[PDB]
Amino acid sequence: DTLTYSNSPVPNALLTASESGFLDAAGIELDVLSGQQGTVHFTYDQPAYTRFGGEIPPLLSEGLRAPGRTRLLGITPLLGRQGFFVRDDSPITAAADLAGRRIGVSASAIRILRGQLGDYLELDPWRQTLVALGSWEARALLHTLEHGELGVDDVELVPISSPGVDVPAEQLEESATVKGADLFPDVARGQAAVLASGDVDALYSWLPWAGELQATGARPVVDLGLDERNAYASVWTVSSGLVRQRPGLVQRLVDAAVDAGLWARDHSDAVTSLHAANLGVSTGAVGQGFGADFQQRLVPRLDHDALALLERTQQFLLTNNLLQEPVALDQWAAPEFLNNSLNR
Ligand SMILES: O=S(O)c1ccccc1-c1ccccc1
């Protein structure tokens, strides 16, 4: 069987099972989304599509635009090097030092931080979701400033380009695929340039990108990766029709991901390498961006703790008016598959 797919620049068992051959053994082959069909990464508008990535796009799709297109198969928390980075030679060493400083943030993050979404509700799915992706920077800045007893009104918000948030339709359509290596090439190099421009004092970085940025001679004012309140819940979705019509296929898919997740625990280097190749980053940055032992946490989850993390992100979206009505996670989830896999 053939399924179209994609994954965000996050640790996940779908990519792992695919690259390690577990899916092939299960008689499943995945075809990654081309840049020309890239919007599906945000819209889920395909009959046999599966994605494992950030939770914001699917939450918006299910809760704001097209309820019912997907079912949730599992969750894999994400937490690693994260925060507002400054050059090593910057006199800024504590959160309090950010007072009155120039914080580079995406236009999307500025809308959220200002509490002024503008035309948000009128935007097409792609641009609309990109506004919501400004949430990473927004929450990170709020948490960071709390450390110095500061608020958003105590700093200068300066518009800059942020990876994954600023993705023009032309860039997407011109990209070979939605793999990080194609869509997000040399992120750290670009962020290092912003910090060297003399017009910004700090900017937000995370994922392996933060690992490579750090290597250029930069550091986070506050490493948000050290506090779980900065974690996100990567979600694994599949077209709802497959769940209802081809449960056998979905079960084989989930079984393969679980086996791949178990296998990953004893093949850390291979898992690091396949993620590094997929994202187009150094192998060392993967561990920094996802956590040193992320390979031990690849078996998908649907336990209450995992669902609570997903709910936490959903609440940030609701509070900030990015979502008006919440997605019923228990209804969205299709726990029977993962449950059957773990009971083998
Ligand atoms: O949750 S998202 O998939 C996501 C999560 C983390 C980093 C990048 C992206 C992304 C943004 C735009 C297009 C493709 C990926």
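We're sticking with Swiss-Prot numbering for chain A, so the shown stretch reads 20-363, in order.
Structure determined by X-ray crystallography, 1.8 Å.
Each Cβ is built from the backbone N, Cα and C atoms, and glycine gets one as well.
Features of the protein shown, as given by Swiss-Prot:
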type	residues	note
ACT_SITE	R70	active site
MUTAGEN	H60 to Q	About 17-fold decrease in desulfination activity
MUTAGEN	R70 to I or K	Loss of desulfination activity, protein found in insoluble cell extract
MUTAGEN	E192 to Q	No change in desulfination activity
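Counting only residues at least six positions away in the same chain, the Cβ atoms of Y24, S25, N26, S27, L33, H60, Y63, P77, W255, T256 sit under 8 Å from the Cβ of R70 (mutagenesis position). Sequence-distant neighbours of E192 (mutagenesis position) (same chain, six or more apart, CB under 8 Å from its CB) are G54, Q55, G57, listed in sequence order. Counting every protein chain shown, the Cβ of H60 (mutagenesis position) has 23 other Cβ atoms within 10 Å.
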